[PDB]
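Participant: Below is a structure I'd like to ask you about.
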Amino acid sequence: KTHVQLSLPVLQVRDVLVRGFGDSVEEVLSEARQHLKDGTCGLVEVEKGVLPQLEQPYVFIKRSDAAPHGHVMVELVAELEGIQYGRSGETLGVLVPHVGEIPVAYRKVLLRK
């Protein structure tokens, strides 16, 4: 399928144990996509002081449309030293590996895969 219904666990930035997906824009987008497929991907909601606590390059999920079965359609945009790779809508959060942190909520998304 071109789209996949996911429920992403929302993690507090101070709980996150693995604070990014790797060391290049291509690697983090690759890794984010694999973890999203494997159900091992968390979401951190972006606010003042969150991004400096995570590792660049960043992977964002961004709203791609204005929401089937409650799932907001999203796509991936990466960011390194203030340059973004991809063009999309509003940020829903920054993706990180999920290694068993307890979530505060779930974000239902329909991921363009």
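Per Swiss-Prot, chain A residues shown: 11-76, 79-125, in order.
Using N, Cα and C of the backbone, Cβ positions are placed for all residues, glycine too.
This is the feature table in Swiss-Prot:
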VARIANT   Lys47 to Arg  In strain: Omicron/XBB.1.5, Omicron/EG.5.1
Participant: If I take the C-alpha of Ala76 and the C-alpha of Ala79, which enclose 2 unmodelled residues, how far apart are they in Å?
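Facilitator: With 2 residues absent from the model, the flanking Cα atoms are 7 Å apart.
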Participant: Where does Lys47 (variant position) sit in the DSSP three-state scheme?
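Facilitator: SS state of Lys47 (variant position) = helix.
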